[PDB]
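I have placed the structure first, in the form of structure tokens, so that the comments after it can refer back to it.
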Amino acid sequence: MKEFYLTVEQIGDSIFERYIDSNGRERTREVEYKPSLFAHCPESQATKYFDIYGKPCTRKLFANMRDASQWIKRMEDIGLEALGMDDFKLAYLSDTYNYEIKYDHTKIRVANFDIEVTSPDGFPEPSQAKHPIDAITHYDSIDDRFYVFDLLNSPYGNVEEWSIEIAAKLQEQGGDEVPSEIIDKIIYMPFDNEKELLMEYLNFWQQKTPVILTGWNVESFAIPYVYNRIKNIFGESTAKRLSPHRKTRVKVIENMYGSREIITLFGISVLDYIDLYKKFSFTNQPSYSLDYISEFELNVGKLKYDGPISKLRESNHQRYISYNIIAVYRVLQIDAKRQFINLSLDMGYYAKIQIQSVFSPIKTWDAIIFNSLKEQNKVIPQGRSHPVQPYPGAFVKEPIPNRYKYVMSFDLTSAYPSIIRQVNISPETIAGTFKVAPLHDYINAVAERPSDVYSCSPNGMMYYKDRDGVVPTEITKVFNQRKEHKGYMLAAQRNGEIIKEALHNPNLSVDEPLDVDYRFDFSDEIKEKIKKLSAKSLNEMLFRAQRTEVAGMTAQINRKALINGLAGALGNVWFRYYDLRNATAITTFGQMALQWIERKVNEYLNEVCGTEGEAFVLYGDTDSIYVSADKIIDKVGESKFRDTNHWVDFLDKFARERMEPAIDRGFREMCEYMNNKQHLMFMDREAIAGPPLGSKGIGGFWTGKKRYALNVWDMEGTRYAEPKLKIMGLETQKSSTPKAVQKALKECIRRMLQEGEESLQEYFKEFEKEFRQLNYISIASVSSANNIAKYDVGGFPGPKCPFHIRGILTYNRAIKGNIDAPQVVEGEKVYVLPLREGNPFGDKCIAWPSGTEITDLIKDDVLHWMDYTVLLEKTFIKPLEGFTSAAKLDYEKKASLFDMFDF
DNA sequence: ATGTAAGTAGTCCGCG
DNA sequence: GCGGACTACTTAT
Ligand SMILES: [Ca+2]
Ligand SMILES: [Ca+2]
Ligand SMILES: [Ca+2]
Ligand SMILES: [Ca+2]
Ligand SMILES: [Ca+2]
Ligand SMILES: [Ca+2]
Ligand SMILES: [Ca+2]
């Protein structure tokens, strides 16, 4: 096979590389890498190296990497540019792998692990590691085995061996329900003392040295704890055995009360799954406990046990170990669904970076662009210092707050990357400037044509048309991958709806799910067979289609994020190609595009409807327009439609056959006006929205910018079996809103949009009557908690103390003394509840760590003193007041003259 | 070391 | 009690 790297490090004048060789075996090597950098030279000097602007450079080949670094310093002292890749391991990877890396993940050792540490005096801090590690479960992807290291003897108790037979049993029969599919994959190793457990773990680690190291919170807990515990017991040089090159760096952050640290293990790529999840999942969760995320992602139940975790090992060691094993497996299950490890490997090898650098779009793009430029013997510019400078972004239209019955939305495909490609925006394609007119003059096509020679943006910049920029070139490659995966996601989505439709009439038979590729629209013959399948087979097919959709989602949305990240990186001062002329060239062109096409759409619809001056576009944000379709429907008359799906078909066709071609003509004119390199403004229909035919539903409403709700029947060509709410910005979409309130507000919206005012009033009345009976956690608000110490004056609130921070201080006073009460961690999330006046906590609210039950000693008082009235008022009624006043209807029946009668 | 726009709701304080 | 300046948090793109 082709060789490919696993890990790379720079350690002094040596590059240390782990790799897979041509026989597919893992190897390691130390290389005295001889790097090159470059300096500008006179034109007379013949060379093969040119900077991106075409000025000649001379190559400086160095004896070692230190000499190269020292030269960069002297060039700074002299005042001349030092060109080339200054991150020498990227240069090394580029020289060593001068071809498209084709990697085989079955050769890459991916390790998932988790440890347990019993601690009777609070959270076991990794930096001190003063308590025994009494369990480790370590899954190895090459072996496909869970290696379990179990401490039987400890100062906090001596226990019997864990029983795999009890672990496999149902909970309801006193077992632990360790899933059957991993029982045969467990390798259990008990130990009589911690030293031999740890010694054996290190030897194991030597034999099976992780390349990718992951798990839940491993970076902030498991890794530093293991490292520091081994250091304390055996010494630092033993702890360094966790690095295959025996090198580590200890990063210590101090939070004033008290301290913690991150350990860099040289030669390992740590991808903490919590970090992968936060970057790649596009959720914002109220809690990031593994229980909460597992339930959210997998629909599995919370691993329950009686009593505190500090006493679980002693009271039920059997369950303690099973839960350690299950927790490692849960992460693997989440990754089987989300496929973030696969994404990370794809991206890292594509860019030729350390795999952990996928967290940095700047590093990723620096590497992609460097490699692209190197291939043409071009030399990259030196990174420079720039001061932070705010700059303008997107245009958002102010909507008239209102109900909006029939709506059709359209937006640009990959807007900012498409702008880059159309205009040809790159550091080396800049041709000059032109004198700018006010933006509205371009929007209304009264401004002078910027140029008949160069491709332009209304920020005043001009770019060469007949030569390709590295930014457009490389952004196009990732966009095309993005487009492929999005196609697969949408096919799977459409296939899902076909299955949902068929589930209305399942067949009474025993059959199997069809063997199909869900990434492609089902053939007619598959559709016929589906109509004869049982519920059993259909539900399994639906699950597979949904997993295929999620896999496509992960692949497309994160490639979308990467290319959008390039447009944004042009505005980050740490990006090598930082340039506000290019950053603003993008954002200003986007502003023009949206408002240009708003004008063109209004012009077109007035024309076809035979009217003049009517406002059809009701809203837009960045690259989208929302068109009121009421007049389109009224033109033919509602009476002509047989059912909801008939008018949906009508507008779908209208959008595709009439509006899109008008939109396209509008943008081709704009492209010619700016003399752009290539027309790439493709504004396709997103949503078709309205109430069910014959209902009193209002269809949709806006309260303001970035705040609206729509009843959607078709989304980007997916015709839904059941209408789906598209709600943006409203409290149902905010992780700070209590769970049960999100749910109740969503149902208020559903009723408003689908059923009408009276349905809403009916629901509101019921929820108000029953909400006092809801679980306290389900009605608690949520907030991130930053700068707790700043507002902490003797355990009491300092001036301008935020409400949630006040609650944390109340909690801290209440638990003072308790060494078992969970502490609120700085920057993490807390549940928050208001408290009635005269409560024993001595303040108007309390807050505790999110995703947890509040500690049992104060739980009773919280429940007794919860202010339900304030809670309902603030979290539910107030948002609902905003929705309903915007939509011009009432959530409570108004008093009237009719109240005088007995109905 | 991806970007900016923009929403709600908190504290503080003014207001015969 | 409500609105304006300021702070915190969160979301839409
Ligand atoms: Ca645990
Ligand atoms: Ca069960
Ligand atoms: Ca878009
Ligand atoms: Ca059937
Ligand atoms: Ca959009
Ligand atoms: Ca689209
Ligand atoms: Ca109590």
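According to its header, the structure was obtained by X-ray crystallography, 2.1 Å.
For all residues, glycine too, the Cβ spot is worked out from N, Cα and C.
Within 10 Å of the C-beta of A:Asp623 (Mg(2+) 3 binding site) we count 23 further C-beta atoms, all protein chains included. In the three-state DSSP assignment, the secondary structure recorded for A:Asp623 (Mg(2+) 3 binding site) is coil. Annotated Mg(2+) 3 binding site per Swiss-Prot: A:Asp411, A:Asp623, in sequence order.
Per Swiss-Prot, the feature Mg(2+) 4 binding site maps to A:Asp411, A:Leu412, A:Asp623; the stated evidence is experimental evidence.
Neighbour list (A:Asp621 (mutagenesis position), Cβ cut-off 8 Å, at least 6 residues apart, same chain): A:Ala394, A:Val396, A:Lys397, A:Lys705, A:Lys706. A:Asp621 to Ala appears in Swiss-Prot as a published mutagenesis result, with the remark: Drastic decrease in the efficiency of incorporation of dGMP.
What Swiss-Prot says about the mutagenesis result for A:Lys706 to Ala is this: Almost complete loss of polymerase activity. Secondary structure at A:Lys706 (mutagenesis position), taken from DSSP and collapsed to helix, strand or coil, is coil.
According to Swiss-Prot, the mutagenesis experiment A:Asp714 to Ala carries the following note: Complete loss of viral replication. Sequence-distant neighbours of A:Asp714 (mutagenesis position) (same chain, 6+ residues apart, CB-CB distance under 8 A): A:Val648, A:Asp652, A:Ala687, A:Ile688, A:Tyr720.
Listed in sequence order, the residues A:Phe410, A:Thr413, A:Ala415, A:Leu594, A:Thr622, A:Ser624, A:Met683 complete the 8 Å Cβ shell around the Mg(2+) 4 site centroid, once A:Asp411, A:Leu412, A:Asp623 themselves are left out. Using a 10 Å Cβ-Cβ cutoff, A:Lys706 (mutagenesis position) registers 13 neighbours. A:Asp623 (Mg(2+) 3 binding site) sits 6 Å from A:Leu412 (Mg(2+) 4 binding site), counting Cα to Cα.
For A:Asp411 (Mg(2+) 3 binding site), the same-chain residues lying six or more positions away in sequence with a CB closer than 8 A to its CB are A:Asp623, A:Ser624, A:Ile625, A:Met683, A:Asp684, A:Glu686. When Cβ atoms from all protein chains are considered, those within 10 Å of A:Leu412 (Mg(2+) 4 binding site) total 23, not counting its own. In the vicinity of ligand 5, defined as a Cβ distance under 6 Å, the following of the recorded positions A:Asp411, A:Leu412, A:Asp714 are placed: A:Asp411.
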